[PDB]
There are 4 protein chains.
Amino acid sequence: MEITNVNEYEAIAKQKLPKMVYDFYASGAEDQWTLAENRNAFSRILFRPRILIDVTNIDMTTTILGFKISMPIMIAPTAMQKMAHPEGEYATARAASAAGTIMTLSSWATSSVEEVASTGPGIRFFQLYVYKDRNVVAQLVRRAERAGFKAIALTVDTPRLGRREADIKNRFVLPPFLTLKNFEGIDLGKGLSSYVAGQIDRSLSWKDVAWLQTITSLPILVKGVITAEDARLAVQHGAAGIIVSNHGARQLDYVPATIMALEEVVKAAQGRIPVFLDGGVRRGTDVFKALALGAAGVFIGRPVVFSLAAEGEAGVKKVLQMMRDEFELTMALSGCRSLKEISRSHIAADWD
Amino acid sequence: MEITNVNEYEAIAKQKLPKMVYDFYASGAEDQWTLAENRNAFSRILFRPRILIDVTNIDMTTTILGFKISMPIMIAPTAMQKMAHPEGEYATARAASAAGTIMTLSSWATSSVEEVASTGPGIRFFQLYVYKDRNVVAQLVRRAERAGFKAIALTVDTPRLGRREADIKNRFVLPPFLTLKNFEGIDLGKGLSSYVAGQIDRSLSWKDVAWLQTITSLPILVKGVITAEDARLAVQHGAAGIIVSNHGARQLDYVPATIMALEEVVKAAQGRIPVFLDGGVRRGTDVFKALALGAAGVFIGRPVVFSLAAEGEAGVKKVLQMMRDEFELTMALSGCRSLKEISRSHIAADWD
Amino acid sequence: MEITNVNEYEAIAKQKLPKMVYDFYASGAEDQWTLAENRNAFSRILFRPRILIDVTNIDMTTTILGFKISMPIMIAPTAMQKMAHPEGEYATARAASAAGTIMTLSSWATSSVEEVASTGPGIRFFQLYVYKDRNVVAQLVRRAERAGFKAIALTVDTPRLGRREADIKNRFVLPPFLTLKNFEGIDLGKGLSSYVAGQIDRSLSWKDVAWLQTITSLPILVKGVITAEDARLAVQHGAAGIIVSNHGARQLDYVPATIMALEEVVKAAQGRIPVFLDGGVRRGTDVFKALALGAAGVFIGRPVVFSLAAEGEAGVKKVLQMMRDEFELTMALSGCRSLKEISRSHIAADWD
Amino acid sequence: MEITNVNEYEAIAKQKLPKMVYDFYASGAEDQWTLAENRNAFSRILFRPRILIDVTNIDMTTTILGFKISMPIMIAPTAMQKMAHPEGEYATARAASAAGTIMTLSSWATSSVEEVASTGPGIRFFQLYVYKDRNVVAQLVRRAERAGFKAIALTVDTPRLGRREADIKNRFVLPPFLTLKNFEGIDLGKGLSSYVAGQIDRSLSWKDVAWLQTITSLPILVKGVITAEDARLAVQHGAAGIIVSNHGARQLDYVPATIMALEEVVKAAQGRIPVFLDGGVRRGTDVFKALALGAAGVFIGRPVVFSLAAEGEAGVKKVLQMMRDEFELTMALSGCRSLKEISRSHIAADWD
Ligand SMILES: Cc1cc2nc3c(=O)[nH]c(=O)nc-3n(C[C@H](O)[C@H](O)[C@H](O)COP(=O)(O)O)c2cc1C
Ligand SMILES: Cc1cc2nc3c(=O)[nH]c(=O)nc-3n(C[C@H](O)[C@H](O)[C@H](O)COP(=O)(O)O)c2cc1C
Ligand SMILES: Cc1cc2nc3c(=O)[nH]c(=O)nc-3n(C[C@H](O)[C@H](O)[C@H](O)COP(=O)(O)O)c2cc1C
Ligand SMILES: Cc1cc2nc3c(=O)[nH]c(=O)nc-3n(C[C@H](O)[C@H](O)[C@H](O)COP(=O)(O)O)c2cc1C
């Protein structure tokens, strides 16, 4: 009677949201080629069990950046998810909190950093979105101060942002009432929705990456990599953690699938800092893989929204227990007692 | 007027069984990826005939473990097949017996080892299913005593058992009346269906593999391998015969197809002991292949159940003569006079 | 208004013939895998033009076995095609004759070798079909005497004949009235349809291949090869011409596509004798290829029958002018003035 | 409300034109295999971004043959496009002119070289089509005199022209009223539509290529190459610019896709002269690629016609701004400030 498939949701929460909503969450750049190459990508990595072993106990338990995120699956910073159930961002922090992991939110948020954190005690990150003039950035960066956003997911792949068709036919009406309370309205001194669609700096660089550092610590991640030329470059320029990504295949298409493009990104920066790929991932079967390639922990996107929008704080709370309760088969059946015994020593992958 | 296709059955016996039944037999883990990669897998091995030769006579005749199983195709231990025609397990032993091969039954059986063997004279194996406390196991192992189950198909791939979707939506009602008469009801001393779903040991190891040996002989097979790290390991730990498998792709998905994963499993353990892969196999065309790779004889699963459930003792009795009467084209047309002249010397295979 | 596609016919002549008929011509072994791998096979060989050259004149003109078969496309020995328009075999000899090539007919013919040849002056071959006792063979072989069948297409791939599904459900009624006038009725001395399905020798060998030679010359071809172990073997045992084939994918499935399996068959027997692959070929685009791989001339099957059955002597007479009038684009556009300048020097092929 | 997809047009302008029209523009040779291998070809080249860079400014700006074609996308010489909106050829020159690029027209044109050029000031080329007797050619070549067609796209792949099915069933009625005003009617001295289908020389060669040169300069391009044997041959025989092509896959099928066949064509003729591939290209995403392989600028075909036929001078005027406004994402997001920083150093491609 209860129904389990971690995306059986996509389609139910499809009928729950107004065209615009579903398409804002369900898009990809122009041809969207990499959308399905975000799922049918992990299918090109064949398993490789080991057997006749003790599996009474296992161990999802992590420690990313000196943080025990209860289990190795994390949440990726989706834009306005308060449109998809007026709470969203707010109940995701509490959901993850009960779930013991991270609830990562972007600047494009409905609930502000002032606003969400009232949800109380738990680990969470916040996506930086550098703009033209860095006075408002500088203050946003230091907003997630000793409130605690631990790190800052600086998104290096979103200067001019990807051409997801849909939007500009069914012209995305940013819901009149509903607001992006993370800035909600700024200006210098002489607006919302298109303030945010009224600010960013298309020339963000490893020199700005420089500045950001003297304005904080909060472990500055590299969000938006699929190559090793900006990987070794990433250790070359002081940091830890990487958020290898395509942008939910929303910025640029025909750019390799996070998993597929991974080996070269991990293998590049060796032992310096750990990598976390946030994309494609919708089951612990395929989650396993990423962790096999060398990406110590992984985030989650869309799957998390077709859940709140579907059924409140229970929505995502299965998106996480179904997810967690899927990495205890995968780790078990392949002969592993915890992350320690995983690695791509333990498998086979199509291309190779 | 008579209709032949060895799975033309699947679909007829589909309409014969209640949702649950069909789905219990027709499932695979979560995404079921390897389900079709269990058939469209052998299609990646191209034939390689030799011609202008004598084919008046041929030779399916075997001898696996010092047993002439009439012909090289065997039966794989399906769970309750008495649900799918109240007889099942019972009429499969008699069917195979008339068919001269092995009728392999699991612990998850409807008819008990006491019960089925009344069917009379013929070769058959029985799948061991080690549990938490090994007093009931120890006695089950020695149940198939000088009754004669020859070997024991110890299933090394089923600690925590695979997540076949279906079941847990159309919540598998283990048919109130109908019972798993192989244990049927045990307990220590102070139940059925969930006794069996109330017992097993998730820490089965090559140390338990040790014990089993001082409690019997009955040639202890290795059921559930798709790698050569647990293959050489399998000769390292005294035994013969292997039952390379995925579990009807029921335990774990995206783990190579028995045929595909085979070369490394045979090639690993060389000349020590013979290997038998039970999975995917539904025609002697594709049966041939396995035997070409080096797997001396092969078992059969699903195909055997969509036959009893379809048409009694005649059901499977074609599943075997259609099967047998399909290895006498294959062996003939490729220039072979018997198994002796087969081998993967005689072919070509996609990956290679 | 006139419609051209050399198989646009298949489907029209599909609706023209009784189930049995269409399926007798439109079958393949069991799963028929190689049926489409008989067409989507040549699609894995990419073209390779050369340009800015003289193409005022071209040259299909051949000489196979010291025979100028007007153009390089030939006809392959289909069984009873008199069922598919009561004339067939008869009007195919006359059709080819006007078309200047070969009209190859099998022993399974409706019109006898006595019977067809009344059609008059033109080149044609006849498929040998050796049987249990070789007294009737011996006389059939020497039937196509100084009448003129030039060569004998001895079919080395048809001892026990392929399991084309269809037939044995819609039980092939060999049309009561209509007969296989090539033997029509023999017996020793103490019947038709199942005389022929009442005679053959499953032990045909390179020792019988020996005998045949002292009973004739008529250039003994090797029909039914897809490997180089029976190729060099084919020069080892005195002959010329090969008829590399799968049997319209009717004998055995999953055995490579004539084109695909070709390189190794030509490349094997070098300069000794020429090879001709009869299978898959339905356009001069793809015809070209075979000739590129090294198969000096090629035969045609099915395409020739869905034409007589469709529209009399005009049917096949387009199957040949459409075919011929398709090799004068292919040769032209790739920079060639005749066969002399073709070869696989001139192309690219997927596998490679 | 406004709808963007650069071929969302194909289907609208499909319903706008009479069968013949759509099929004249929407055909390909016989099986049309390379039609989709003209699009799903660029999908086998995976992107390869570089990040955290300045993208305030970018640079489509070109200079092909000492010509700043405003942006790197050009127009390919489609036949009668006046059938598809009586203006066509005429409004394409003006469209491109406002768009700052080239408007390339063929001899098969509706509007003559006398006729179109009244449109005024802007860069444009004209496809040469050498005929049997070169008196009319000689005068056409020197027609695009100091009027200014800069170069001459000499089409080396169209002696005997490709067999696009369609046409010859729905027998292409060259619209009675409407004429090919580029010759419109010539004759020696003792007609239209089949004058043009009444003249050409199937023996065009690198010796005629010789002559053409002493009758002009106008940079003689090589239109119709997919190999490096006629590439080095192309520098061997004095010229610049190449127009690597298949002919909209209209001449010959199964001949590699312009992009796919490119590497060998560029890599062959090195630094001698620049190459421009006109085929497949319908987005700046995929446009990028060509330019990555080494083809300095690229032309466009069909996409340009399903636009005039769709909506006048605004039709193509989006086919160019949508196109141009799609190379400013692609160049931006991959880290590039202009063409200078592109190249296939910057990517990954399936085959490799
Ligand atoms: C609605 C939406 C908006 C997005 N906006 C951002 C953003 O503001 N910045 C960013 O770096 N990631 C953004 N993401 C992408 C994610 O943070 C994350 O990479 C992605 O959704 C993971 O892919 P998956 O959905 O297949 O798990 C966006 C994704 C969606 C669904
Ligand atoms: C209904 C069902 C229950 C199964 N239970 C067992 C089991 O108890 N233990 C075991 O090792 N095999 C079990 N198998 C799998 C087989 O023994 C065998 O590997 C498989 O069905 C062969 O795959 P095929 O169905 O494609 O031939 C199960 C299969 C099915 C269909
Ligand atoms: C109806 C039918 C009967 C056949 N019987 C014979 C036969 O008697 N012996 C033989 O060697 N070829 C036989 N062939 C196959 C051909 O001679 C030839 O290899 C084949 O039809 C070429 O394949 P295509 O149909 O794709 O051109 C048969 C084919 C068909 C269609
Ligand atoms: C209707 C039509 C007629 C064509 N005729 C010519 C021609 O006269 N000569 C030539 O070299 N190119 C001709 N082309 C092809 C182009 O010049 C160009 O290579 C092609 O249309 C680019 O392919 P695309 O349509 O996928 O962009 C023809 C194409 C079409 C659509």
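Note that chain A is numbered according to Swiss-Prot, with residues 1-190, 198-359 shown in order.
Header lists the method as X-ray crystallography, 3.0 Å.
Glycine is no exception: its Cβ is also placed from the backbone N, Cα and C atoms.
Look at Swiss-Prot and you will find A:77-79, A:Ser106, A:127-129, A:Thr155, A:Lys230, A:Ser252, A:285-289, A:308-309 tagged as FMN binding site. Under its mutagenesis entries, Swiss-Prot includes A:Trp108 to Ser with the note: 100-fold decrease in affinity for glycolate and 500-fold decrease in activity. Annotation source Swiss-Prot lists active site, proton acceptor at A:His254, citing sequence analysis.
Cβ neighbours within 10 Å of A:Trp108 (mutagenesis position), excluding its own Cβ and spanning all shown chains: 18. Cα-Cα distance from A:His254 (active site, proton acceptor) to A:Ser106 (FMN binding site): 12 Å (rounded to the nearest whole number). Over all protein chains present, the Cβ of the residue listed as 'active site, proton acceptor' has 23 other Cβ atoms lying within 10 Å. Ranking the binding-site residues A:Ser106, A:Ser252 by how many other Cβ atoms lie within 10 angstroms of each Cβ puts A:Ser106 at the bottom. The Cβ of A:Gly308 (FMN binding site) lies under 8 Å from the Cβ of A:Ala76, A:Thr78, A:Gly255, A:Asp285, A:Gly286, each of these being in the same chain and 6 or more residues away along the sequence. Here the binding-site residues are A:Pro77, A:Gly287; the one with the fewest Cβ atoms within 10 Å of its Cβ is A:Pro77. A:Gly287 (FMN binding site) sits 21 Å from A:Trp108 (mutagenesis position), taking the Cα positions as reference. Around the Cβ of A:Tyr129 (FMN binding site), 22 further Cβ atoms fall within 10 Å across all displayed protein chains. A Cα-Cα distance of 9 Å separates A:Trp108 (mutagenesis position) from A:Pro77 (FMN binding site).
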